[PDB]
Every structure is written in C-alpha cells, then in structure tokens.
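Peer 1: Starting off with a structure, shown below.
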Amino acid sequence: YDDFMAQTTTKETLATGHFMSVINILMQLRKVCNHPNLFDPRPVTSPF
Amino acid sequence: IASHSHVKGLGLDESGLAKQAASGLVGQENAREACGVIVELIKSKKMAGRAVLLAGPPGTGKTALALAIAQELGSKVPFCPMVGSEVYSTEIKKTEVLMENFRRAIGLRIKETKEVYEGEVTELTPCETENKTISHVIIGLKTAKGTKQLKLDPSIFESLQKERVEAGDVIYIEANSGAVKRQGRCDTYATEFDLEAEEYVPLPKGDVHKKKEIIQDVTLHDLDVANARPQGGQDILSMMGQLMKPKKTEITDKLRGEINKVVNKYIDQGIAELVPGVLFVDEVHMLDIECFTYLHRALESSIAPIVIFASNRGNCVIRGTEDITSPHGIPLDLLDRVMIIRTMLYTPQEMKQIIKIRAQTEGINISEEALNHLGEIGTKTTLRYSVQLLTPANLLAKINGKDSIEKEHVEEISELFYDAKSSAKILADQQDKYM
Amino acid sequence: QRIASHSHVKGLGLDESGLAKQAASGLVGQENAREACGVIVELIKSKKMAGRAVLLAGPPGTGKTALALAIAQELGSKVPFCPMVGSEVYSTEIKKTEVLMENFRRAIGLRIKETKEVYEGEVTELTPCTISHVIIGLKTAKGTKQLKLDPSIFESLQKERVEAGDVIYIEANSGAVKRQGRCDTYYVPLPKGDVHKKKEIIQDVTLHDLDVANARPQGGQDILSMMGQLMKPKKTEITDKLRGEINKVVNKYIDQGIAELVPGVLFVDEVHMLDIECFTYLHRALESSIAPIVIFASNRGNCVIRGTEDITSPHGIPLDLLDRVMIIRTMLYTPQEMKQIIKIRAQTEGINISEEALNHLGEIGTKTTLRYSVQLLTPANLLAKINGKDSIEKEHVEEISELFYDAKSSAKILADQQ
Amino acid sequence: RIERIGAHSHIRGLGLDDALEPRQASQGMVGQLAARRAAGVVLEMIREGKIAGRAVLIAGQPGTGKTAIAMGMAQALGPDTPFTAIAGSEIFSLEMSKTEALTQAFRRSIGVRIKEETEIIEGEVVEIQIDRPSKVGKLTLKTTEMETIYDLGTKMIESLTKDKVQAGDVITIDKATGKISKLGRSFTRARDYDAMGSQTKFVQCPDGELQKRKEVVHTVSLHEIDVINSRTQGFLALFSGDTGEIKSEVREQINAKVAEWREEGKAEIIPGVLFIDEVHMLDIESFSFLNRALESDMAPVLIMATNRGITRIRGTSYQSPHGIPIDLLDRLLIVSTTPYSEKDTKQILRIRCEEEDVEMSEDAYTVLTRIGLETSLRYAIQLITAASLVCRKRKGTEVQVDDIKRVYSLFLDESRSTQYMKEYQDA
Amino acid sequence: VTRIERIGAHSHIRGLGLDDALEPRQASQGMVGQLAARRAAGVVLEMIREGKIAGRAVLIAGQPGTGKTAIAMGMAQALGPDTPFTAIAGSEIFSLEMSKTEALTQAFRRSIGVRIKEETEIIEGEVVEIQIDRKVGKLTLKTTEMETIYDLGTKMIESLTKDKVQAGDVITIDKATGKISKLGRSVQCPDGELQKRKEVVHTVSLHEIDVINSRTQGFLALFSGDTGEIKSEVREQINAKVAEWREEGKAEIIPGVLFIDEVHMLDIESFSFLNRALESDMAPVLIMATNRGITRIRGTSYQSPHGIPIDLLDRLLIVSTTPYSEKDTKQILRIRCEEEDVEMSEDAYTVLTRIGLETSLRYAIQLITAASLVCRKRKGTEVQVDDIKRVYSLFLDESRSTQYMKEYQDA
Ligand SMILES: Nc1ncnc2c1ncn2[C@@H]1O[C@H](COP(=O)(O)OP(=O)(O)O)[C@@H](O)[C@H]1O
Ligand SMILES: Nc1ncnc2c1ncn2[C@@H]1O[C@H](COP(=O)(O)OP(=O)(O)O)[C@@H](O)[C@H]1O
Ligand SMILES: Nc1ncnc2c1ncn2[C@@H]1O[C@H](COP(=O)(O)OP(=O)(O)O)[C@@H](O)[C@H]1O
Ligand SMILES: Nc1ncnc2c1ncn2[C@@H]1O[C@H](COP(=O)(O)OP(=O)(O)O)[C@@H](O)[C@H]1O
C-alpha cells in the first residue's frame, strides 16, 4: 500500500482529476485494505 | 548480527569517487573507488574471466569491500562466496568443486508459463482397457467458477492413489511437473461428522484449468546439477537414493555442451536472459598449485564470471609445492592474470570512526570518553579486537545499571579479555609451561 | 592404416641358426639383443616353462620397446600379448597387488572349440503344447523348418515378444532367443541360408575373462536385478576360492580335450615406476607355477627406488627382484645404424628422400638423437608437398630443424632461468 | 538414573552473582575469579543472543579448569539452548571434508523453534460403539468436569481401531491431523479381570476442560533441517552421519526460509555455543575456513580451549601462539586461566572428594594438597578414588593419610614414571 | 542479448593467420607476430588434418604469456568443428573417481573421433485429425503442399494420443524408432515433401563408444560415471570393432587433437604412461605448453627441463617463442580494443604499450577495459591518457604490488 501510494505515477493519475482514474485508484486502495492477497496473492513455488 | 552488518555499499559519488564516510565505510578511498570500476565491469555484462585480488594485512577491510561490492550489485545477480578450503572435497574432484563454483557464480533469469488443474473433485472413474492395465482416468473437478471433466494419465491416477484421495476432496494438480497435492476434503463435508482425521479446505475458486507465468531465476550450475543427477518422474528413477548419491562428479562433455546449447536456445527466443554474477573467493592463499594452475584456463575461458580473491599473506611458501614461495601465496602465473587492489592499513583516526560505526550498528550507546579510550586500546591492539570489546562493555554497563558505557566499563572489559599480542607475550614468558 | 612409432617393426630379424641379421624384419643393429630376444621367444613357443622374467635394460631411445613389439609380432595373434605401463598399476578402484595379479592371469590365453548352433529365420507359427514344449515355424531362403523347443525357451520367446512374422535367432546351446526385428515383407530382410546354422567356433578367450564372468552374478527375477546398476565397479577376486576353482575347471576341460592352454606374454614398461611393495609382491608371485613369462623394460640406470628414498639400486629395481630376472642390454646406435633406421622409417611411412638429405638427417640424429631425426621426417615431406616437390631435399629437413627445436637447444634457451 | 560421575560432574554452573561477580567456591567451581567472570560475561552475551559469530579462546596451563569452566558454562546455560562440545580431532573424517564438518558443527548449535497452537481433545474414553454395515459409530469422552458424545467418521474409526484404544483409556486427539495418543489407563480402565490380563497401572482422569487449546513447540537445529532436506533419506540424523550437503540452494534455502520465518514470527532464532576442546588439532585449512565462517549471521558463539603456547601450526611449519594462526587469533577474545594456589587446590580436592562421596581426614587433605602441589592436580584428584578403595577394603570409615601414602607408592605419575624409565624400555 | 559465450582473453583469436604455403602474416585473424611458432604450428595442423601419422607431440615453450595458449586456441579455431579438439589443464587428470592414468587415457580416447554415415526417412507435417479404436487407429498429416492419411500401429497411436488429440501439433515421425516431437502449435508448417530421406553423419569418439557399450544405460558420459573402464573386454573389443568398421565401408576414424595446458602439473606416472600412449596406432596428436624453466618433476627431486622427463621430451618436438616487442604489443592491444567495444587515441595506445612493455603484456590487456569504464564515468567517448593513468594508479600489477610489501603480513 505504501509503495502504491508513493510512486509519482499514481499521484499524477490522481491529480488528473478524471473519474475512472480516481475511482480505480480508490478501489485498488480498498482492495489492498482487504488482506492484499487479492491484490498480490502468494504464488506457489515449484522447481523449473 | 555482527562483523558485516554495518557495510551496505561502497559509498561512491555519482562520479565514481570515494566519499570520505558514507554507506558504513570510512577511509580506503582508493580501494573503494577501484572496486567501483569492478562493480561497473560486472554490471556491464560484457566481459568474462576477469579477476581481482584484494590484497592487504588482516583486518584492512578487504572482505568488507568484497561484501560491499555484492550489496552494490544487489540481490538480482548471484554472488557466490567461497573459502579456499572448500576445494578439498572428499566426494568430487578438487577441480570439479572449483568449476561448479564458477558455474553457480553465473545467473539466468527465465520467464516460464505453467498450467494447473484444481477444483473440488466430484468423481474419479478409471477408464479400463485391455493391454490388462488401466487406460485413462476421468476426473470431475468442480470449482466456484465452473466444473470440468478432464482425462488424465495413469501416472496421475497412481499419484492420486499414493495421496490416498477420495471422491469429493480438494486436490491441486500440475501438468508440467506432474505432482498432485491433497489440500484436504471440501469444507462442505466438514459437517458430516463431529470430528475426523481429515484436513478441510474450501472449494477452490477461479477457473478449473489456469495457466500462469512466473519469472524465476536459476544459475547455470542449477541446470548442470538437474541434468547430471536427474529426478524427474514417470519412472522409478528414485533409485537415485542408492545408485551412487555423491556429488555427481560432473563432466565437461555435458557441462559445456547440452546445457549451453539449451540455455542459448532459451535465451535467443526471448524466454531467458543471462545474468552474470560475482565469484568472491575469500582466503585464496590455501589453494593448491593444481587449483592455481586450473585457474589459468578458468579465467582464460569465455564464460567465467568476475572473480574476486582475497590476499592476506605477504610472502610465504606455496601450498602443494612445499619448496617454492611467491607473493600472496599465489604463483606468479595466476598473479599475472589479476588486477591487484591494495587495502591500506587503518590509522587511529579512521579506526576511531570504524569503532563508532560498529557501536552505532550494534545498538550501543558508547560515551565519547569510552570511544576515545577505545582509540588507545586500538592503537595498542588490533582494530578487530578493539571493536570486539564493544558488546561486553554494553553488557557490563547494563549490569552496573548505567545507560551508557564509561571509561571503567571498557577498562574492565579490556582487563578481562586479552589480545593476541598480549597472549603471545604471556606464552613467551611461560614458554616451558604450555603443552 | 595410420603409421605409428613401432608400426615398421615386423619381427625379430633372425635366421634359422638364431644369428641376428644386420638389417631384417624392420630391425637393424642390436644383434646380441635380438638374438637374446629370439632365445627367450623360443621359450614362449615351448610353453613348458613358467615364472620367468626378462629385463630389457638400456638408455632412452634404444630399441627395447621395439624388441618387445617385435617379440609380440613374431609370436603373432594365437598367443596373447599383454602390454602394461608401470604407471597403470597405481589404480584407485582396486589395489595394486590385484591389478598385477589380474594382468598376470589375463596374459594367459585359452583356446577352446565351441561347437555351437543357432536356428535363424522368420516365425510362421508359435504353438505351446503346463507346457510340454513349443512348436515354432522358421522360414529362410532355403525352405521352412518346424522346431520343438523346451518350454523353458517359451518363456524367453514371450519375453522377447516374438510373433508370426518376426525374424529371430534361437541358440540350441543356451536358449538365448534374440528378436532381430520384423521381416521386410511387412524391419530386417529375410535371412538367406540354411536355417540350421552349424559351425565350429575356434575363437580364443583369456583366463581373466573367466574370472570377470564369475566375479558378479548375471541374472534377475529377484532383488538381484538391482545389482546390474551401481557402477559395476571392478573389485578384487579372492585368490583363496575363485581362481583356484577356475584353474581346476580349466584343467578338467583340458584333460577332457575341449580346452587348450596357450601361455601368453606380459610386457611391463618403465618398471622403475613400480613401488617397492609392487616389486616384492612381483618377485613373490612370478615364482608360482601358473605365472606367465614377463618382459620388463627399464629406461633409466642407477637411481633411487620409488617408496624407499634411501636405497639406490641399478635400473631402479631392487636386487631382490633383479636377481632371477635375465638382463638383456640394449646399447646406443652408431651413425650407420641411425641412418638405416631413418631410411626404414621413411620407406615405411611412404616418403622418398634424396641421398644428401638422408645424410644430413642421420647427422642430425647422431647430433641430437635417433628419435628426433625420425620425428623430423613428416614435416619435411609436408613442406616439400606444399612447395610442390614430392620428395625431400636437403633444404627441407635443415629448415624444419629450425622450426622444431630439440630437448637440448630447448634447455640451452631455458638456461636464462626465465 | 545411573549416569556415573565423570571428571566434570562436580561443577553445576559458574558460581556467579546477579552482577556476574564470581564467588570463591559456589556452585562447584573454585577460584579462577578472572576467567570465571569472563565466562559469565560471555554467557550473559549468549543468553542475550543478538550478536552472531563471536569467538573466545580460553588458554591456560594443563589442568587449571578450562574444560571445567566450559562445562560450568554449559550447565549454567542448561537446555533450550544448543551447546555442542567437540574435540579438535573429531572433524578429521574420511567421508566429509574438514570445512563441511565445521559447517555441521556450527549449524548444529543453531536452534529453530516453531510454536504452534494446534487444538486437541483430552478426556477418558467411556464407550467406543461402532457398527460395520463404511462403518459408523460414536464415542463418549469424559473428564472430571463434563461428559460429551462424538460421532466418529471413517478415518477416525480407522485410526482408533489401529491404535486399539478401549474404554477407561485416557487419550488425546489432535483434531487437526487426527493423531491419537493414549497417555495411560484410568482407574475405570479396570478390565474386570477374568481373563489373561497383566496390566493394572491406573492413573487419575484428565482434569480441566474437554476441548482445550494447548501450545506445542517443535525445536530442531539448522543442521537437522539441512540434513533432512538434503535427500529423500530423511533419517541421516539417526541412520548414519553420511553427509556432504552441497552448498547450493539447499543450505542457502534453509537460511532464506528461516529468515522469512523469523520475519513473519514463525520461529525466530535461539543461538548456541560450540566448545572446541583442544583446538590445536585443527588444520590450517580449518582455521582459514573458520576465519570467514565466523562472519555469517547464522554463526553461533564458539569457545576454544588451549594448552599449547608458541608452537607450530598443524599442517604447516609456522610458529604461532596457541598453535593457531594470528589470522584467526585476531577475531578471538583471549581469557587466560591461572594456576591454582595451595588453598585453591585444597578446596578443589575437598569439593571433588565430597562429590564422589569420600570422607577424608584433616591430615588426609593436607597430604593430598601436598601431593597435588608437587604434582598434577589431576593426579591428586585421581588419588582420592584409589585411596577410598583401600579404606573400604580394610573396613574403614574415612580415608586416612596412610591409605593415601599407600596409593601414592602403588601408582605412579608421569614424572616418577619417567624417572623410573632408566632402562632401554624398547625405545 | 547476451549469450553464454562472451568476450574473453582469447575471443579475438579466430584462427591461424597463415597463407596457402603455411606462411604467417604480420597480423591476420587476430594473431600478431610469433611467426616462427605460428608456422611451426601450421605444419602440425596440416599433418593433423592428414592423420596418417599417429602419436605426435609438439611442445611450445618460451617466456610466460607469449601467446602460448593463443597459438593453441588459434590451432583449434583453424581446425574448426567436425574435428575433436580436447583442451584440458594439467590438473584435470587428478580425480577421486578415476586414477590419473585412467583420466589421461580417457582424454586420449576423447581426442579420437569416429565418423559414421547413415540414411533415415523422416516425416514433418501438421496433424489434422486422429482416431483411436480401443488397439489401432488412424492419423491425418498435412504440409503446405500436400496431406495424407496413415494407419498407425498401437505404439504410434498411443504416442499421438499422449498429446492433444485435436489438430494444431506439428510433429516429426522418425520411421526407424517413431519418437514424436511436437515443434509447436501450427511455428509455421513445413514446405516440400512430407516424408524425406535425410543423411545423418555422426562423429562419435572412442570414449563415448566405450561409455555406451560398457553398461546397461551405458550413457553415463553426462556425469562421469565411467569409473575405470574395463580394458580387458570393453576397450580392446571396441578397438577391434572399430578396426572392423574400417576398411569395410561402415566407418572411418578422424584423429583429433589434445591440448594439455600447463603440463608441468603432470607427474612422473602420467609421463611414463604417455611414453607408451603416444605409440599406439589410435594415439591422437597433442600439443603442450609450459611456463616453468628447468624445474623439479612433481613426484621426486629430479630437476628436468620444462618439468617433463627426458625419456618423454625426446619423444616430442619443441618450439620456442620469442618475446614481443613494442610493435607486436601495440598491435595486440589494438586487436583487443577492436574485439571489445572500446576505442583509444594514438597517445593512449602509446602509453598503454609502454605500460605493457614495462611490467608485462597481460596487465595492459586487463587495463584496457578498466580505462574504458573509467572514461565512461567522466562522460567521455574515447579512452585518454589521463584515464589510463587513473587506472594505472587504481589497479596494481604483479611487480608493483610485490614491491609495495614494505609492511609485513601473515606468512
Ligand atoms: N572502512 C571501514 N569502515 C568501518 N569499519 C571498517 C572499515 N574497514 C574495516 N572495518 C572493520 O574492521 C573489521 C575487520 O575488517 P575486515 O574487512 O575483516 O579486514 P580484512 O578483510 O582485511 O580481514 C570489520 O568488522 C569492520 O567492522
Ligand atoms: N633395431 C632397430 N631397428 C630399426 N628401428 C629401431 C630399432 N630399435 C629401435 N628402433 C626405432 O627407434 C625408436 C626407439 O623406440 P623404443 O623402442 O620405444 O626405444 P626404447 O628402447 O627407449 O624403448 C622406435 O621408433 C623404433 O622404431
Ligand atoms: N575452580 C575449581 N573448582 C573446583 N574444581 C576445579 C577447579 N579448577 C579445576 N578443578 C578440578 O580439576 C580437575 C582437572 O582440572 P581441569 O578443570 O580439567 O583443568 P584443565 O582443563 O586445565 O586440565 C577437574 O576435575 C576439576 O574438577
Ligand atoms: N601474438 C599474439 N597475438 C594476439 N594476442 C596475443 C599474442 N600473444 C599474446 N596475446 C594475448 O596476450 C595474453 C598473453 O597471455 P598468454 O600468452 O595466454 O599467457 P600464457 O600463454 O603464458 O598462459 C593473452 O591474453 C593473449 O590473448
């Protein structure tokens, strides 16, 4: 969550003011606030 | 965590010049700005077989710079630390150990797609046919998204039988490797009994069959070992457990052949990328003349990575020869294929700052008077001893109840623990009493 | 095909009276050495003696190894000739004593008359008669054959998965059915001959193959199948109860008149490399009654024996072993003998050389060594063929002598210490 | 029960106070105040355990209590903290390299403790009904506070029948894995003896709640982890010491996974101590590897005993103090043990003879201290047991001076043996 | 982007720069000067290509670092592929699974190739449809020019059912064995005939033949499981059978090359074994290099030239190399810079040549890349004399580091 809010890319996408960008970023933040395994699930490891 | 927890980089400016005190290092400006050239050469991914020799007396920060090079390179490249004594293996050839170390010192990042079948199994019917062995197996995998009947192999059916699965439980299947795990019986059956010797796991979500991509990283030595001591499956190759089971004593015919061929095939098709790393060989002075001589071809090979040896001796007899001596305990044949880097001996001022950094890294609140007394302690003794004295002083301060280290604490610690030279003098005084 | 160092040696150039010719059978000079070699090769043909060793002693470059190869060639192929370098004894898989014993028992040959027979052809029908026998139909280009095979061979047939149309070999002596494949008419061509192949195998075998065959069991159907894997390492065959039984059975067969013993010849090179323990075990083992005849070769004079570091002996061989060993001395060659050897090597390798070139080549040989003058042959012919000239003139050898230094000028240059 | 009293069985720990102030003769140890205080400081740093790879070198004369201080530290450190004692000559193996043996010795004194909260069910079975048609049944579990009933499933019945649990039996059921463990037989477990019964060991029924949540702990060393992860043969820790784990991902993966576990709070660390007795046996290769093996973050603390002085290093011809190269000697903190005085030797002999249960007279103590000051304290100590046997043979009560003198005349020390070696004696 | 093989100490060597008459050019194919040794190596390369002579050994000696290994790499690159060139260091024979003599004879056998030729009918096309009747079945193959049906046997239909039965797979059918190999989802489809008769040529070495015919699952040549091959039956019978393949139209032997680098590591035992291994008709040609002068042979106190015994030195030819001059050193440095992506000025080349002639040649070759990376730091384009001096100051060399030892260290 910290790194997603930190990167200037998302900051500018928010400053844009467009409805989709703002609502999408808010949805992503809400999802990260929900046990982010949905936002970044733990991948199962297996030998190559 | 001590003895390497304070160094986290070379502390070089944007122009590659050594900064006075930064990144946990002080002094050694020449050595650090030179190792900057080495880290740049390693990050260039353009050369092969280059070798450096960090030469200096004990405790002059050669190993510190060796680890700072790795910290600067990051965790993306393989940094292989090795001691010269590791070549004396009892299962594989002495040169085999060194060549496999060189091979694992090279990296390879590869992006691979793999498929997976998962879902609450509804039924498992083995389709029989006369050969009179089982022909196929139809498994009905249910998921919260959908459901699919899939035909799998008799090997997968046998793996399920080993797992001791039953209809209605949850299993994780993979077609690339062929391994199948039993995640437990579906949560919907947990109400069947009051207690059972069964692990319960809810209905798997998503599609029954799903392909996912993973960007893994493995060294060339990993592929070498995977092809030399294969495990695979679908066979009874498990006899590996008793066939020979030493270190496989690899062979050049396949080390330089099939493996290089297949990895180049993977690279030139956009699937893999070569990631050359670093091979730091600390304590190179106890390597045999045979290892020193093989190092000639190792460094003159077009695939060897950047190597970094550490020299601590001035001039002694070479190991394995017993009659000849050379500088750094390395023969002039190999010493001509390296770029030597001095490690200056530290002065009182630099040693004081090093002690301060070590104390502030070990979570120690040492007073200025104690710090300055450690200056004299270090000018009379070794830097390593003066810095080792830190933690016992902190324990003694905690015992006495003071929140800081004073003169008396370090004095007590120094009086309790002697140094190398003091112990040598005591032994010389008690010569004919220590046996 | 390709020429070798001793490929020009056809045998000992000795006449009917035993005297050695000045130049014959590819060998020149060394008359006394060649006559002694013939005297000792007569012992090999007599075959009534055992436990005898003959040591060819001389400086490097002498024809000791050439005389050993000549002995081997004159003996031929019916009697075995086992060469072994003294360095080869230092094995890591099995002890030196047992390496030496294996070489000693492998030198000995054994000729036997194997009266085998194998039926070969395409299958036309298989019917097993809880089986008293199996009737099998075989086809070749001489007619069809109906064969009755023991039910124990029906198991081998089923395991080989043979059926009507496949070509098979079935050995009457052992039942080793081998499925060559399927007939070409449906792949291997149809055999064209007498389906009943009957012929005598006079192939020879060594006495060490018998021990190798009994060291490990061959079979399966049990956990024993796990034995086929596991590196198949060679290990010591105990002298107590294996090679003794081998000797007993071989003697039984020789008495019955099936087997025939042909004692071979061993050839040890650079004997000075063997340890003193190998030397003493050797002078102890070669006293046995079953030991073959051995030809030691020495390349150095009085030196220190390996493993002692405090005892010097002539030829690096302890006196305990040097006694009971006949010493044949090989001496240096003269300029004329060197020229003869060079001419023989040239006409054997296929290079024609002028007289003035051969003269200076023999001069170079007398100056540095015969082996060096010999090695200087090929590159001269190569330069000649490059320049167009098919023969070697004096302008080629004297120019290749500047390209390829010798072991003396090399040391003279190295004298710089760098 | 029967584990005899060895040479170091008398010390139960360093006789130190809360402020690490060594007492004269407390907790088995006697004298040697400076070295005991150093041992206590290093032991406190150990029990703290936030610094890894620290080396100490206890040097001193032969028989001055170096191994004694080591065993005292071991005892004061007690269990729940790895302490591995190894002689310098134990690493010279034939199937594994010296560096590999040293890595094993280090990783064997690093403990990983996984703490789990698996819930179970503890009670005394009252009835186990089961009907085979899949068979189905019920179980009645009783504790001193309550009784309850459970419907048994297929695998539950299977495991119960395999373990052969019956009524009156006190058992524990791991509900997560279904593992059954019978702890004993309750008074009810009485089988109404009318047949071939030979067990009547009863025990109180379990108290508390029926379905309680207790805490388990699994403690295994990094050595065991890498050994069981090396190859499918996950029994080399007991099967045999056949080893040689490649330094490939196996060990690096153990380290990386233990790091993630420590970070996520699964099992963090418990450092340990490696007591290398007679370290002068190690080779130059061993010292050169240790030089950098002490620099690893997973390196436990090590204490090396030293009798040698200025002597050649094994495997070479370099004269160095302690028989150790200065390269490694620089990392170490050296503690020197001093020789015991008259009153220290006497007190050590007294404690030893009181530990081995032998009453000596006041003159026996004097003559024994005389013998132990003229000769080795070890010889003086060994004299006690020999002198007690003559007393028991003559049916005495406490060892006198005449028994000690008879034993001294009967047995010889090294000096008198050498002075008696006046003949050739097959040199 | 970056392959396994990268720029190395001998990557610039593309082969021997000789003419049609074996005359070396001043600077050609990455080889500079060393005319005598290069034309002496061309002769051995030519008679190696010939192969009629067996058991020849050519030793090269001189000052350390005088292109000794460069000449060998050039010989290898000129011989090219299809001709085994086994390069091994003098230590590679010291092994625990095999004796030194066994490793040396293993290398000797690896340095000998056997050529064999055969014909095989191979199929390559896109699968269209498959049918199986539980067993026999049918298949439909397609190429960009034609299609066809096939009635497949049990094994073939099973091998095809193992994969995705529906269309898409482009497989190959070796009619001899029938091993299937799907190239991908139809990678494009093949052109021309579906089934074609292809010639297969193999250069299999005697060591590979031994490993194959020595044991069940014999191909242990991928992990060196060939512990002490049994000469009694394996190697002798293999030699006989190769001689039988010969002169019958089945196979022909291709003698390889064996480059033993730093042979002074070999011991008296290895030399005594070579004394006879170089006399067999199957003996390959070999070259050897040495940096030591008259030194002790490993194993005893005998002081012999090149550390090689006299009885073996008499069995080989020796070629001396001359020290490089300013011209040769500068040209070698220029070739190294051309091989790399670095470019230096003329004054920079002069200073680097002086620095590589004061101490040694390899030092300058190594400083090349360091000076390039240091000039790339100050945001320049060409390596300048100031950058070369910065590097000469940062990185030390053998002779300037052995003299800085005015402070005593461990020993
Ligand atoms: N430049 C430096 N800044 C801070 N500490 C240093 C520096 N150089 C050395 N040290 C300290 O000295 C100790 C030993 O140095 P080390 O790197 O082991 O020298 P060497 O590699 O020559 O043995 C390290 O624990 C480190 O804390
Ligand atoms: N009597 C001879 N006649 C012809 N050629 C000989 C004779 N003796 C030796 N040679 C040649 O000289 C060379 C000497 O080789 P070899 O016999 O191995 O010498 P050594 O006596 O040192 O073993 C061989 O190539 C051989 O062909
Ligand atoms: N301070 C002490 N208190 C009690 N016993 C001691 C003390 N010091 C030494 N000893 C005893 O002396 C005997 C031998 O001495 P030891 O501790 O082994 O010294 P070292 O290891 O130098 O030989 C031991 O059995 C030990 O019990
Ligand atoms: N004639 C030459 N032409 C081109 N490059 C050369 C020549 N001679 C030497 N070199 C280069 O200079 C370096 C010399 O080292 P090298 O001759 O390989 O040392 P050694 O052979 O003693 O191990 C090598 O990297 C080589 O590539």
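Chain D is numbered as in Swiss-Prot; the shown residues are, in order, 18-150, 156-449.
So how was this one determined? The header says electron microscopy, 3.2 Å.
Using N, Cα and C of the backbone, Cβ positions are placed for all residues, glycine too.
From Swiss-Prot, for reference:
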{"type": "BINDING", "residues": "D:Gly77, D:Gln78, D:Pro79, D:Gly80, D:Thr81, D:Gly82, D:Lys83, D:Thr84", "note": "ATP binding site"}
{"type": "MUTAGEN", "residues": "D:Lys83 to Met", "note": "No effect on interaction with NOPCHAP1"}
{"type": "MUTAGEN", "residues": "D:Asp299 to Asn", "note": "Abolishes ATPase activity"}
{"type": "MUTAGEN", "residues": "D:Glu300 to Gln", "note": "Reduces ATPase activity. Decreases interaction with NOPCHAP1. No effect on formation of RUVBL1-RUVBL2 heteromeric complex"}
Peer 1: What does the structure give for the C-alpha distance between D:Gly77 (ATP binding site) and D:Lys83 (mutagenesis position)? Integer Å is fine.
Peer 2: 7
Peer 1: Please name the residue among the binding-site residues D:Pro79, D:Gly80, D:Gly82 whose C-beta has the most neighbouring C-beta atoms within 10 angstroms.
Peer 2: D:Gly82
Peer 1: Report, in whole Å, the straight Cα-to-Cα distance of D:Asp299 (mutagenesis position) from D:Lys83 (mutagenesis position).
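Peer 2: About 9 Å separate the Cα atoms of these two residues.
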Peer 1: Near D:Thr84 (ATP binding site), which residues of its chain come within a Cβ-Cβ distance under 8 Å, counting only those 6 or more away in sequence?
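Peer 2: Once residues fewer than 6 apart are set aside, D:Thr84 (ATP binding site) is near D:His25, D:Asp299, D:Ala327.
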Peer 1: What is the number of other Cβ atoms found within 10 Å of the Cβ of D:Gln78 (ATP binding site)?
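Peer 2: For D:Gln78 (ATP binding site), the count of other Cβ atoms within 10 Å is 19.
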Peer 1: Determine, to the nearest whole angstrom, how far the Cα atom of D:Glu300 (mutagenesis position) is from the Cα atom of D:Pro79 (ATP binding site).
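Peer 2: Given the Cα positions, D:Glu300 (mutagenesis position) is 11 Å from D:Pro79 (ATP binding site).
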Peer 1: Note down the number of other Cβ atoms within 10 Å of the Cβ of D:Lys83 (mutagenesis position), including every protein chain shown.
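Peer 2: I count 28 other Cβ atoms within 10 Å of it.
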Peer 1: Given binding-site residues D:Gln78, D:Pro79, D:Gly80, D:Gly82, which are under 8 Å from chain B when comparing Cβ atoms?
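Peer 2: So the ones by chain B are D:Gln78, D:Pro79.
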Peer 1: Around the ATP site (D:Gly77, D:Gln78, D:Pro79, D:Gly80, D:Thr81, D:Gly82, D:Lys83, D:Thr84), what further same-chain residues have their C-beta within 8 angstroms of the site's C-beta centre?
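Peer 2: Close Cβ neighbours, site residues excluded: D:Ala85, D:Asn329, D:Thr359.
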Peer 1: Including all protein chains shown, what's the count of other C-beta atoms within 10 A of the C-beta of D:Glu300 (mutagenesis position)?
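Peer 2: Result for D:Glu300 (mutagenesis position): 19 neighbouring Cβ atoms inside 10 Å.
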Peer 1: Name the secondary structure element type, per DSSP in three states, that contains D:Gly77 (ATP binding site).
Peer 2: strand
Peer 1: Indicate whether D:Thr84 (ATP binding site) is helix, strand or coil by DSSP.
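Peer 2: DSSP assigns D:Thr84 (ATP binding site) to helix.
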Peer 1: Test of understanding: give the count of other CB atoms lying within 10 angstroms of the CB of D:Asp299 (mutagenesis position).
Peer 2: 20
Peer 1: Using DSSP and collapsing to three states, where does D:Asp299 (mutagenesis position) fall: helix, strand or coil?
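Peer 2: Strand, per DSSP.
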Peer 1: Under 8 Å Cβ to Cβ from D:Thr81 (ATP binding site), same chain, six or more residues apart: give me those in sequence order, or none if nothing qualifies.
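Peer 2: Once residues fewer than 6 apart are set aside, D:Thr81 (ATP binding site) is near D:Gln49, D:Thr359, D:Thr360, D:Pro361, D:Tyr362, D:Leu399.
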